[PDB]
Amino acid sequence: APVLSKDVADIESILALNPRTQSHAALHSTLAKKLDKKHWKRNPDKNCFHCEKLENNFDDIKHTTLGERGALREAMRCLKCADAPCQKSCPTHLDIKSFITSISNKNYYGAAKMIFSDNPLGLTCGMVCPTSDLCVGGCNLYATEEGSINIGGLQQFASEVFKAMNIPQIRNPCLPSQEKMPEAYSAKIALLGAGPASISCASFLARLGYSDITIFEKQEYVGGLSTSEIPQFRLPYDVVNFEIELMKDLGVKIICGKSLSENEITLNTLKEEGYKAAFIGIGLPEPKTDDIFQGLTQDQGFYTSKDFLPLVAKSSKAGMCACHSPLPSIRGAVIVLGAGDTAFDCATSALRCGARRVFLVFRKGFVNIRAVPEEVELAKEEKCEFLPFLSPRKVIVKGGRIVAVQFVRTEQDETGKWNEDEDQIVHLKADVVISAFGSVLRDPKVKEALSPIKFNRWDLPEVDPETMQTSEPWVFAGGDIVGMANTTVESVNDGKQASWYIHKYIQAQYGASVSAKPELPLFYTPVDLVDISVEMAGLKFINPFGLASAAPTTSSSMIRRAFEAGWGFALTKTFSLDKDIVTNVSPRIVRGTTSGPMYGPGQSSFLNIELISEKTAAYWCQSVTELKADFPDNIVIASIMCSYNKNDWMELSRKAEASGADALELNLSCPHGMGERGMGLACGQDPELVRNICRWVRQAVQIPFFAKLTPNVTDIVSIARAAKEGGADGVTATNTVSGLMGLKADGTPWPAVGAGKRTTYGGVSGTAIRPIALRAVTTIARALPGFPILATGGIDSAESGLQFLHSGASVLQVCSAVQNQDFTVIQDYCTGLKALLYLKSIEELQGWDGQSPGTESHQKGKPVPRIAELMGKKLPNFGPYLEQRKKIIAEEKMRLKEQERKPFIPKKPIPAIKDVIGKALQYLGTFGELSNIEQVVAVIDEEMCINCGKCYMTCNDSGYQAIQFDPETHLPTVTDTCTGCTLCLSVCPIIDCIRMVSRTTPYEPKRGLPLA
Amino acid sequence: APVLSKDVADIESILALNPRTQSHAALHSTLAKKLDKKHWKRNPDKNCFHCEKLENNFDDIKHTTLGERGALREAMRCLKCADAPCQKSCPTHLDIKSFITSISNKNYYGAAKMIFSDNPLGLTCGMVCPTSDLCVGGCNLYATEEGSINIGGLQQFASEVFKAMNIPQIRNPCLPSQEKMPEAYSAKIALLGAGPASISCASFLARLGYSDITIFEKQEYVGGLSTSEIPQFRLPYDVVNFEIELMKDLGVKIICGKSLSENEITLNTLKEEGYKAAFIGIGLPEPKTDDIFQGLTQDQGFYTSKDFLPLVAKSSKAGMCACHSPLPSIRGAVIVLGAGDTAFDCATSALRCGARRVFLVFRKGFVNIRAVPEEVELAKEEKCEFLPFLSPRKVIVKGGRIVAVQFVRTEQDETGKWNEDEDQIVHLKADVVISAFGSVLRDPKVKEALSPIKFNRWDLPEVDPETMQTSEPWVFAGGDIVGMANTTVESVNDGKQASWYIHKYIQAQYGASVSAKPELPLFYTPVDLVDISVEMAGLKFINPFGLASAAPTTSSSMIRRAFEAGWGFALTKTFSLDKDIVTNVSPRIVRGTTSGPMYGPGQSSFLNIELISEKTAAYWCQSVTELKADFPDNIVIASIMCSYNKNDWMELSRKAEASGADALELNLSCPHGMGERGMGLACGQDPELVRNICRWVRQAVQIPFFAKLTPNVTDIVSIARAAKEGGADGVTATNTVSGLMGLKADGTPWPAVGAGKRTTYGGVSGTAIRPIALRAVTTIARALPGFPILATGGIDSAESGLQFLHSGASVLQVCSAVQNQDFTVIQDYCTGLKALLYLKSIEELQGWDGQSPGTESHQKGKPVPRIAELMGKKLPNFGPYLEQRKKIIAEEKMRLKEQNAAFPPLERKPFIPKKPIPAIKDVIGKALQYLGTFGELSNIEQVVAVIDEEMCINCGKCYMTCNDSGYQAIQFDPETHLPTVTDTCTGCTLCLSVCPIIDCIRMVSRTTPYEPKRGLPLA
Ligand code: SF4
């Protein structure tokens, strides 16, 4: 027989690139290396002076954009800090900790809800906020080598997913009905300008219940600068439209073609028409001009940022204007005057118009550029040239068009004063000139319409910085027009701030007062109306999430705070009779080593050698009475433990019952410590003992009680059944897994107690034991149908919680997830579960896995271009191949240059918790019930691949050597020797890059040698 | 009574900053926000035009420097790619995949060994390589939002730890003894210039066995440009000294004060003195000059990069020159001409000398700067000004001092040609001028000493690009002198490339030939001599690592490659008699969800519903015969399974024994599939059945055999004991844990088989089950002392392997770690175990935890300054506090400058084992002494948490865990965000467990009387 233990020529060939440790140092001349380097190049070449062509290319260029894979990693990395400095550094005070936590838990709805609650333009800001100067600038992770969290990108991702869900906004469900609202709320309100500031202000007013809000916009388009000037390649117009419609869901009206101006709309005309309040958010409508450009027109090649950017926007933003205008024909050398952030958008936009070269010329130095670094970077990588210390003086015109610009050198002296030497003239060539000197409010017709409000020295309407109120009580202003805000988020905040005092003003005009403490409503949608209550063993839970008997329930004061946060129920730490009082050792709770040396947020497990509660039964019983008195709707379950003694169990259970506990939990599963005292596992591993203890309790009390089972047994069903036979109303599955978390290199354990550095087997908790808990819950559910199960073991999100519900559990206990964070996670779990149930009724989102959209082919989270000349060309994203892709993409843009949002409606009833419990059991069975004829094979999407070769290595040393890994393109190809083991898909770093599909060829197992 | 379920005022107060979900939108005016922002500011202010004072500040400014915490995260993130593009993009071809894998496995020694094997200046390069234009430029992770891997920083970290280990280099232990080396190896070899190129060349020649190698260096210092010009704030001189000493460990000699010149050393004098070969690595010793600077001196304020940088270096690098060197007094405006990478080091160095302002003036545009971006950024963040399109023409001097420089405008025409308008003159003020136009070789006395080698039109010695050989057969050249290399790493490669052909040349001169395939030796140290063999049940294992019976052993051809890679032993996939032939389903192996939505490298677990081998017993038995025939020293264990039938077990075991297997493994633990056919989990949970099966096998065969136990039982010791009573020679602990990995939101499972999307309980493997496996191994070891244990369950490194050895196991089976990577991990496991055993004999490194140094107070991996005026000042690293810290640090630098206290020497000495290196047999079971009952633990030796404020990153996680999961014992300052553990601490240890900074929080003995809180008094 051939040499069986040896690879034939063909396999040896397929394994050519499989890693093998070298026995000697490598030998490759410096010349050979220089010639080989360019083939694998991924990033920009520092020696390349050009860059691809960007004409008519408006694809997203943001470095912060994230796909799901990337967002999940970055969200998990976030420390989710207390009193977070990032939130303090956010103009709209977004609870960054909460929304990022929701993202890491895959609860995109909850994340978006939190974002929009404080920022009505959440998506826009996620995309355009100059974070390095705001939230990200204060991020604690800046103190790590990996750096600060990409907050903007994460905000953008959650908001994008929400937008894709097509869920509308609704008024707070707690507000009185429309007709029951006081008369004051029907007061006519007017807002001028449809920009971030007015959109924000009108949104909050609408949240408060005002039913007659109207925004008067001068232009035919809405959104202000977010629409008219911010480039499409930074902020898609589609985003603006999304946020505008969300506002309209609250009844806000918008009327375009209406301007604030003398003989148009004025404060007087509004007052005479009955309007009770007005908000001014018209921004700075005019370009800051300069003498030297007088008479210059566009025909000659001159523009101000106010002239240029809107032209590019109208041409590149579909939906902005009814008319499809041409892209400004910019050819030759372009000069952008100024170093502000607007100048850089002019420079980058110029390139899209066909500019051959773009020069940014400013009167100060490089160090004086005050534009956000991230913005400056975009212009720099697109090869814009920078010319410092030059002040414009003349725009030389010859032939009816600009041919150059004359400058004069500038310089700083000692005192730090700037001088411009008039003798040193500079001649710069240029076919087009764009001034980006800023914007202002000059139009006398407009200023006049604001009479008689007071203006300050800046020639801008004066307002109280806290109330946003002008000299005229009923008139407020905010945004660019006030001159303080420098960003979209600050403008949104101005409108937000104003909304509260406009509310206060209006209510007072009707003789009504408002709360002393500001109460702007949060953001709501129909998802928030979803009922997640559940009944079990005769008990009613407002939600299925509760605190397990553990460290988070060390004290009853903590349970009170958990209930105040919103937890449906809670277990007391396990307590006992005075004679069984315990004393803990220290250290006793350590982090898991189950997922490597990863510290901080999201520990994959914990190990503890803690005993039951150190507090007395008297303390616990009095505490339960207090808790039930103050929180009658929150379920309190008393966890108790006794040795194998009938009188003790009856005494303690009755004492607990008399205190008012809704139910009891019998701790028959402590994996350490209590066992030596004749309790815990010893009693919980023997069906007979479990049965008798339950009988003793059943006979002692009338309230329901549940037996908490240990997973450390051969057959957990036998003890679950014993509990049922004994009279238990259900079982809690499960307690911690017995284990040893590890040793230091010197052999000592952790935890290590005392000078002797001793330890004992502890209990493992967390996500690392979830597979064990899920198996336990499902086996019990299948064996004892209908028998109440309280799940516990690795529940850290609505998503994982739903898994246990589907597995047969009715309620969900949590410990480790709280130890990893805090009690506020309940907000995430509830909004998350509501969203998951809501989405099950949306027919158009059935291709989604929970809150996750179906993964689309992408690279760096950005969708891959669907150009015919690119598909199936084996062009990886590196080296000469990358160069070809760019050439094809640019070509496509030139070719293209040559050529309604509706909410989804539930088409079926939203399921209730009772409708989903146990629905997964139908898929579970024996191995024999699985089909061995319906085989699958792996198929790789070459467009999503990042060429790492992990699929290849896993199949080579852990599989069937079925993958070909190209030595030039580093692209893998699954051949037909694939057996569908699925390991390659399991190790792939790109989510859904590899998928398992039905095998079309006949499957035949490899026997190595024929059978007889 | 008081309301027990309520927090008293004091606690409510301590909980002030504890997170609580808001019921309404927040309200904070834009003005209020603007005023609050600066208090929490971490990064540079885009509105601030001046960077803190840097006079005499030579602290590390590299953004790529990593501490252990950061290195482990970045190493774990690396994809560890096949045929890695980063390696292809590295001039020395470092096996980046391997060394980063070693780092993620905490095997810093193995990482360093791999690095130095291909690059003798591994640490230097890690710190200075312009990676964006090299290795990192080709990193696949560039295609992800998080970006490319910080390869240089990881290389630097591993190399730094190795440096701290103070382990010397030794010649390959396989080379013949010195006296038995052929005469050819005693040939006198000479190298000119002690720079990267010569150091590399001499190192490899020494590795090959040459015993008479001498480097002649012109200056009194060694290291070349790494020493004389690269700033101390980018490359500490002691890094250079470290690498020089490693080279000297191989006998290489260095003689300073000897120059290659017409007056001293020439090719002719060397030839007449008997030298058989020479390597020229003198670089480009002279500055590129320009007529307009004729006559200008330092006194007036003029310097070339060649004049300036060496002065700053001699003054800031302790150990470079023994004499005292005054820091160049540079005050006023400084002009650096040029935009090359040297210009930027001149600019940043000028600031350290006292420059008030530094301007970089270049004749082309910003887009034309060809210096690596990372270098440009350093100058930019330190506020250096940039002036483009300006070409120097005249230097104005008054009072014997420079006062200005005259330039002329430049620009490109439509043809791409550069022009300089002579009419547009520019007057720029300046007190100091530094030209950084490059370097060259012009000295006729030096060029003459190279006669008669041929020079090319670049006026540089001509060499064959592949052999590095000049027109004179015995003379080779490399590095800057050749004009191709632009980096330290390329210069190192030039010397590396030349060493092989110099070797070939010399051998040929003695009538000997060399292998057709280049065989430059790897890097070796005494650690490599450590014996990691072990004996168990009469079997001899060359190393304790082996492949578990699993996917990695699906085919015997895979086992062959694993043995070729170096694995000590391997198990065949479990096989059975023909009548019990199985057929797998698909999908059947999925990634674990045990550590969240983290994909790619290092999955924390896998779940499988795979059955035993689909290949026949005939295939397996023939395969074992073949494997044992070709690898007699590698242990092969045949895994077999039968239903509860005596004849079957005896038939199969005998068939396996006859094939030549060293031993057998009885699979009595498959947690799924086989149970239905009456095997695996069925028979392995009952002590009686286990005992009988072992008895049947014991009487059927004579070779040793082990029972593979399942962890899915109440008492694993009962099964293990049953196996021992049945005659088993040992047990394998353990097989996979029974579980369900999860469901999709629609309720369907994964894996899901068929259109019905069905599944069944599978087996969990990987690090997620290690706690269960460790417990199993320790409990069996304590109950049955001396009984052989083969460990399996989450072993993915030498470190984790050592934990199982310490727990009682003799050998280590691996599966998931290979599924997560490949067979080469064996190299990491072996070097790692050798290092861990070696370190146990080094007395001066007892404060280390294995290969991990004790954690020093740091921020971003950089040691915190020990200035008195900073300690205990509650100055966090943000906002106005950060401003204060910088002010204090700058003052300290000025204070240290006034001292002119000639820097202390530098004597590097190797640590010597002061006790025998333990063998595997000496560590087995050594951890059992610390294990016991809960009652054996002391409840009087309590501890409390103590936080090092200097390492804290102010996240408040310790605060939040103690609040909602602890005892509300931590105060979190609302202004500094600094936590303080109070006396109410109970030492639960949760805060330390969730802290993101390794060792920021430590548990220390409680000094106050500990008293449990009862809530209510006892009666
Ligand atoms: S050891 Fe425990 S009681 Fe002490 S400050 Fe840390 S979480 Fe709180």
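All chain A residue numbers match Swiss-Prot; in order, they span 2-900, 908-1020.
Quick reminder: no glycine exception, Cβ is built from N, Cα and C everywhere.
Taken from Swiss-Prot, the feature NADP(+) binding site applies to A:340-343, A:364-365, A:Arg371, A:437-439, A:481-487, supported by experimental evidence. Counting only same-chain residues six or more apart in sequence, the Cβ atoms lying under 8 angstroms from the Cβ of A:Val483 (NADP(+) binding site) belong to A:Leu461, A:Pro462, A:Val464, A:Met469, A:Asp495. A:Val483 (NADP(+) binding site) carries a helical DSSP state (H, G or I).
What Swiss-Prot records for A:69-100 is domain '4Fe-4S ferredoxin-type 1', and it gives sequence analysis as the kind of evidence. Residues 107, 111-113, 115-116, 119-120, 126, 135-142, 147, 150-152, 154-156, 158-159, 488, 490-491, 493-494, 497, 601-603, 822-823, 825, 828-829, 853-854, 856, 861-862, 997-999 of the same chain lie 6+ residues outside the domain '4Fe-4S ferredoxin-type 1' (A:69-100) yet bring a C-beta within less than 8 angstroms of a C-beta in it.
When the domain '4Fe-4S ferredoxin-type 2' (A:944-976) is classified with DSSP, helix, strand and coil residues number 9 helix, 8 strand, 16 coil. Annotation source Swiss-Prot lists domain '4Fe-4S ferredoxin-type 2' at A:944-976, citing sequence analysis.
Helix, strand and coil content of the domain '4Fe-4S ferredoxin-type 3' (A:978-1007), in residues and according to DSSP, is 5 helix, 8 strand, 17 coil. Feature annotation from Swiss-Prot assigns domain '4Fe-4S ferredoxin-type 3' to A:978-1007.
Among the mutagenesis experiments that Swiss-Prot reports, A:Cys126 to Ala is described with the note: No effect on enzyme activity. Reduced iron content. In this structure, A:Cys126 (mutagenesis position) is part of a helix by DSSP.
Mutagenesis annotation in Swiss-Prot: A:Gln156 to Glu, described as Loss of enzyme activity. Reduces iron content; the structure shown retains the original residue. The local packing around A:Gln156 (mutagenesis position), expressed as other Cβ atoms within 10 Å of its Cβ over all shown chains, amounts to 33. Secondary structure from DSSP puts A:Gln156 (mutagenesis position) in a helix.
The DSSP secondary structure for A:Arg235 (mutagenesis position) is coil. Under the heading of mutagenesis, Swiss-Prot lists A:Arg235 to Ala or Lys and annotates it as follows: Loss of enzyme activity. Loss of FAD binding.
A:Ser670 (mutagenesis position) falls outside any helix or strand according to DSSP and counts as coil. Within the same chain, residues at least 6 positions away in sequence whose Cβ sits under 8 Å from that of A:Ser670 (mutagenesis position) are A:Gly681, A:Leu682, A:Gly685, A:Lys709, A:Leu710, A:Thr711, A:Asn713, A:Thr735, A:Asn736, A:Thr737. One entry in Swiss-Prot concerns the mutagenesis experiment A:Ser670 to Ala. Its note says: Strongly reduced affinity for uracil. Reduces enzyme activity by 30%.
The Cβ of A:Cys671 (mutagenesis position) lies under 8 Å from the Cβ of A:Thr575, A:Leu612, A:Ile613, A:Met642, A:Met680, A:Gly681, A:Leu682, A:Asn736, A:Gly764, each of these being in the same chain and 6 or more residues away along the sequence. Recorded in Swiss-Prot as a mutagenesis result, A:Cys671 to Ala carries the remark: Reduces catalytic activity by 99%.
All chains included, 21 other C-beta atoms sit within 10 angstroms of the C-beta of A:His673 (mutagenesis position). Looking at Swiss-Prot, the entry for mutagenesis of A:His673 to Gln says: Reduces activity by 50%.
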Cβ under 8 Å, sequence separation of at least 6 from the ends of the domain '4Fe-4S ferredoxin-type 2' (A:944-976): give me the contacting residues as numbers and ranges.
8, 12, 15-20, 40, 858-860, 865, 875, 877-879, 982-998, 1000-1007, 1014
Across the 7-residue unmodelled segment, how far is the Cα of A:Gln900 from the Cα of A:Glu908, in Å?
22
Taking Cα atoms as reference points, which of the binding-site residues A:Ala340, A:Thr343, A:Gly439, A:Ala486 is nearest to A:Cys126 (mutagenesis position)?
A:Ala486
Please spell out the DSSP helix, strand and coil residue counts for the domain '4Fe-4S ferredoxin-type 1' (A:69-100).
18 helix, 0 strand, 14 coil
Rounded to a whole angstrom, what is the C-alpha distance between A:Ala340 (NADP(+) binding site) and A:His673 (mutagenesis position)?
68
Chain B neighbours, filtered from recorded positions A:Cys126, A:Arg371, A:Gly439, A:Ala486, A:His673, Cβ-Cβ distance under 8 Å
A:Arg371, A:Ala486, A:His673
Among the recorded positions A:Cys126, A:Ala340, A:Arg371, A:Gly439, which residue has the largest number of other Cβ atoms within 10 Å of its own Cβ?
A:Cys126
Note down the number of other Cβ atoms within 10 Å of the Cβ of A:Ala486 (NADP(+) binding site), including every protein chain shown.
23
Ranked by the number of other Cβ atoms within 10 Å of their own Cβ, which of the recorded positions A:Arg235, A:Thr343 ranks first?
A:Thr343
Using C-alpha atoms only, work out the spacing between A:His673 (mutagenesis position) and A:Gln156 (mutagenesis position) and round it to an integer in Å.
44
Check the DSSP secondary structure of A:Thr343 (NADP(+) binding site), expressed as helix, strand or coil.
helix
Take the C-alpha atoms of A:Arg235 (mutagenesis position) and A:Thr343 (NADP(+) binding site) and report the distance between them in angstrom, rounded.
13
